[PDB]
Amino acid sequence: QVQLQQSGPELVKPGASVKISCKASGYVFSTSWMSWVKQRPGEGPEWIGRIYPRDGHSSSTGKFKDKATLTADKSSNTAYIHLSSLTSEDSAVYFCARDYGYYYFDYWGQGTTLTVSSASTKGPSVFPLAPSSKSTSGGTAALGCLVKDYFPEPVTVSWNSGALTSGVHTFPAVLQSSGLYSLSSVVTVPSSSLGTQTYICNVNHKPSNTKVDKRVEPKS
Amino acid sequence: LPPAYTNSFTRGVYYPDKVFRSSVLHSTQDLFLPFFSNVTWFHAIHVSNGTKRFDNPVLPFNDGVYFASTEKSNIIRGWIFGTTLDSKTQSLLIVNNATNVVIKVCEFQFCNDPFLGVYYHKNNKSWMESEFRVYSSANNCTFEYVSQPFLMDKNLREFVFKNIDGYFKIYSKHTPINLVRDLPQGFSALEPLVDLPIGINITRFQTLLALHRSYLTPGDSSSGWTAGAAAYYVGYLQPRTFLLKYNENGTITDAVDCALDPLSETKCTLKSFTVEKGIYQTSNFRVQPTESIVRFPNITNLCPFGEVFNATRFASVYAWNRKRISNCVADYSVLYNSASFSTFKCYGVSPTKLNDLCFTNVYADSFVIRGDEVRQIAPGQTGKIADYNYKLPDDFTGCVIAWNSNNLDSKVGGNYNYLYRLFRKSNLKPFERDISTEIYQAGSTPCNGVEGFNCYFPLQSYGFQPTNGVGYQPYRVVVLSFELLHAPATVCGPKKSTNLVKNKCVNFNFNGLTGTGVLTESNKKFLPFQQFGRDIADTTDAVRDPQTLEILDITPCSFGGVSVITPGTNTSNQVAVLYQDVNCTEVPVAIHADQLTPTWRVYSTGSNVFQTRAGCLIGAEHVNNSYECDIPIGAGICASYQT
Amino acid sequence: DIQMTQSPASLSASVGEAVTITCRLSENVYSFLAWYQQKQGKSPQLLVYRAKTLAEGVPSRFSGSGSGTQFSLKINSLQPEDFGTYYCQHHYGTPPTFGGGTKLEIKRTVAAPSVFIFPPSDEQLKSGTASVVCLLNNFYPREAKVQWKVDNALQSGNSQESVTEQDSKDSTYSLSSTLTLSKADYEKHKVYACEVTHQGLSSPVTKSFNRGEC
Ligand SMILES: *[C@@H]1O[C@H](CO)[C@@H](O)[C@H](O)[C@H]1NC(C)=O
Ligand SMILES: *[C@@H]1O[C@H](CO)[C@@H](O)[C@H](O)[C@H]1NC(C)=O
Ligand SMILES: *[C@@H]1O[C@H](CO)[C@@H](O)[C@H](O)[C@H]1NC(C)=O
Ligand SMILES: *[C@@H]1O[C@H](CO)[C@@H](O)[C@H](O)[C@H]1NC(C)=O
């Protein structure tokens, strides 16, 4: 009944300016403060500031005073945070959270990852991971797909149009030497289930806007 | 002994944040000691003959005091910070005795000779402390922190002290040195050491030097110790913009002051230590003093506290009045900043941060109780008033405010209108109002509403004769109870518009205009209903004041475009400064704002003049002989590096 | 500014045990602190604000305690879904500060990894680059070491290791190690294998395969 949605992850060149949109529902936008929190990956998040829509007032700390400007539109209950002079240090995940004015946050949006780098989005390269031709003791079979190159962080992994949800494991993408992020996801299936059912790995990369579905089956 | 000066090394850089960065050129702004500054080399004590030279320069603390010591024996012991260095004001005492470092915040009444007393003990052969002659008093002690000695154990000792928003920070570092008097030209980062929420005003600094049993004697003759080795360094931190460099391990390898010189300004604007040959524009040609200007209009919807405070009539404690307060802005420091209030105690929150918090509902309850009874109102207390007239939760959040009113609530015959419930069947719960007039049946006899030997009227009233005295005098006591609920809050503190300042080229952000410039009076009158006067361009020369009723002109700091020409940092260190569209006579016009910044009088070199239509050029010689262009300065003439 | 200290930084316990996380602040904040639970890739969720006040829709297992400088978050009974990172944050006014982060790991019985070798797809060989990965499935404890042996010779620097978050129910981690090589290096070596060393494993186990289904 309190839903907070944010725009998709954004790739921006360093030094530019970016805007992030947060949407609120199920409660009066004006009566409750809406804030912003920025979290470095592998590191504790940090408070940014608050905005109170009915008067447009915004208070923020000096560290992000120059970086962040809070704007709240009462019409659509959508408050936009504007960041400028983007640096690699700025690139992180940002959250919008409802505040009842006490600076403690009961609800949180899904968050948006902000990426700052010179290079652009690279299309995924997908390689299916064929199960090895084995006796497969215990009725246990292993299969997956390999995504070779992601410049943006976001990954979309689906199994047979997302139908299969048991034994699904998607390892986090790992930064490579070239900087491209490679990700591999796998799922465990019954051995008899191999030839009987067709297994499809469905991958999407929204920044590249490329949707690829690959069929996987043991070679020969 | 006259003061002396020495060249500051690049050392003095401290970590601005506890955040870790690796292989990142991160730019930060804070108080810093500028590079190549003048450091007042206090030769504190000189002994050749055993001539005592007792010197304790009480320097102004200012923004940040950079400290450096070369004492091999570590004679210096801590530092002293205080506004007035007496019991009149709060002072900070730091003592570095070997057992532990003492950080105690008290209103010490310091003596004329503020030294550390240590006597040599023959039996133990130890330099253990004798007594603290540095001060004489310990009044209203607030904050104490104890740790191991950090300056205790040919090694340079450096420290940086900063006092910001009532928060005290210390940075420290030690490095061996073989230079007798010259500060080593090495980059030594100063890691954070200890942070203190002292929250007092500090204006002037004084260093502390320990006097041994030799100097403890009243006579000028020394028993067995001489302080000739005493010597240290002092420098003043100023607001500066820095371009720190983090390595893979995160250590601050090197940094450049954006205000050090034009090449460092080019480094700052290019966000890299190494710049190539060419022409580049800079912006941080000096720092912004004071505070950036952000505006909010003065408050209008005040919470009606004064009505409760200044109501003509107050009710008795038993029938205590209650008012709900919401949907307004309230100032409590103003109530705190009033000597008319005899008792001002807060529980569960600090009075200082009162304007910082928001509450959905604030309930104010007021009544009249005599002087000695004010103690019971505090949470968790016991007594007749607490039990049968008014009680507070043990987890109460808010403040209790009281003041004498014998002048108003007493008369010649004494006021009997004010009443206190003397008797009741059971102790009151918190926030419980009892108005029953039923006779208290202390005995077993059912009186049926008739006064008797064991039947008493539960209510009792004061006499309140004016000559009864304080402790019996009426005290109009108001209780501020704050309700903290999971609901959108209404009551919030005021927003400060930082008063007003003039003639400082700083950032103006009137309700978020995000501009930069100097504050000057504007004779021109823009459209009044606008909070800020809007110019045809986005940047407005004059900005109207939401706080006051005025419009103020603004003006950027660099009216000339600071275009710096220099070869690669590998190539040469020569510089060429071009003020675009600025006459060589207007170069002094720039030099005015530049010389407001220290050492830029020296910079622009001696202002050796060469004039071009693109702009006046300083720092190079015009090549009369025709040559191919080396850097496209403009107007078809270019200068090149040479011996 | 305000300093957050959390002890212990890392903690692990089994299901149904009692876990307490301590928070320390430089200044004295009277009762305005909030506890947040965080899982990898998720938004934080409010658990306890003030000191004793449980948040809405929070299991009764969670409990908050402490006053002033000392603030304790106590879990009377651990659950498999309770895994994640826990933060202590004051809300005594601007600016709110989050804690460093306390890692909580749900301890369970030692489980041997199900190891699988994955020969690279012929498509990637067509692409000109070779990536070989072998898999660790549903193993506890978290600690595990994989050794990539190329033609019965140890190698390093060509393999990247990634570990998923502890399973919500299975309570067991998964590990993937991807060896990166050129197609020429693939053609040079006939035999490829990774050796898996784990506490659950009685002895090191290796899975091997030969190029070209040999
Ligand atoms: C230090 O003082 C000397 C004395 O005149 C002066 O020439 C020099 O410019 C000063 N340097 C700094 C950095 O203040
Ligand atoms: C009572 O005095 C005046 C009345 O206008 C005003 O300051 C306020 O209402 C009260 N005083 C204080 C200090 O609150
Ligand atoms: C508040 O601001 C308005 C408009 O700027 C002004 O007319 C009024 O005098 C101000 N009041 C005070 C008390 O400063
Ligand atoms: C600069 O000096 C020249 C020569 O005296 C003069 O013509 C000009 O008006 C002055 N000002 C500017 C902005 O060029």
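We're sticking with Swiss-Prot numbering for chain B, so the shown stretch reads 24-71, 74-178, 187-676, in order.
So this one's electron microscopy, 4.1 Å, going by the header.
Yeah, the Cβs are placed from backbone N, Cα and C, and that goes for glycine too.
Pulled from Swiss-Prot, these are the features on record:
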type	residues	note
DOMAIN	B:334-527	domain 'BetaCoV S1-CTD'
MUTAGEN	B:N234 to Q	Increased resistance to neutralizing antibodies
MUTAGEN	B:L452 to R	Increased resistance to neutralizing antibodies. Decreases HLA binding to NF9 epitope. Increased binding affinity to human ACE2
MUTAGEN	B:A475 to V	Increased resistance to neutralizing antibodies
MUTAGEN	B:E484 to D	Increased replication in human TMEM106B overexpressing cells
MUTAGEN	B:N501 to T	Reduced host ACE2-binding affinity in vitro
MUTAGEN	B:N501 to Y	Increased binding affinity to human ACE2
VARIANT	B:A67 to V	In strain: Eta/B.1.525, Omicron/BA.1
VARIANT	B:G75 to V	In strain: Lambda/C.37
VARIANT	B:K147 to E	In strain: Omicron/BA.2.75
VARIANT	B:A222 to V	In strain: 20A.EU1
VARIANT	B:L452 to Q	In strain: Omicron/BA.2.12.1
VARIANT	B:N501 to T	In strain: 19B/501T
VARIANT	B:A570 to D	In strain: Alpha/B.1.1.7
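Most Cβ neighbours within 10 Å among the recorded positions B:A67, B:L452, B:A475, B:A570: this distinction goes to B:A67. Between the C-alpha atoms of B:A67 (variant position) and B:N234 (mutagenesis position), the distance comes to 27 Å. Comparing B:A570 (variant position) with B:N234 (mutagenesis position), their Cα atoms are 42 Å apart once rounded. Long-range C-beta contacts of B:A222 (variant position), restricted to its own chain and to partners at least six residues apart, with a cutoff below 8 Å, comprise B:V36, B:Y37, B:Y38, B:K206, B:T284, B:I285.
Sorting the variant positions B:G75, B:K147 by the number of other Cβ atoms within 10 Å puts B:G75 first.
Spacing of B:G75 (variant position) relative to B:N501 (mutagenesis position) is 68 Å (Cα to Cα, whole number).
The Cβ of B:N501 (mutagenesis position) lies under 8 Å from the Cβ of no residue that is in the same chain and 6 or more residues away along the sequence. The secondary structure of B:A67 (variant position), as reduced to three states from DSSP, is coil rather than helix or strand. Other C-beta atoms found within 10 angstroms of the C-beta of B:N234 (mutagenesis position) number 13, with every protein chain shown included. For the pair formed by B:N234 (mutagenesis position) and B:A475 (mutagenesis position), distance between Cα atoms is given as 58 Å, rounded to the nearest Å. The Cβ of B:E484 (mutagenesis position) lies under 8 Å from the Cβ of B:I472, B:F490, each of these being in the same chain and 6 or more residues away along the sequence. Note that 2 residues are not built between B:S71 and B:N74; their Cα atoms stand 5 Å apart. For the pair B:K147 (variant position) and B:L452 (mutagenesis position), the Cα-Cα distance reads 71 Å.
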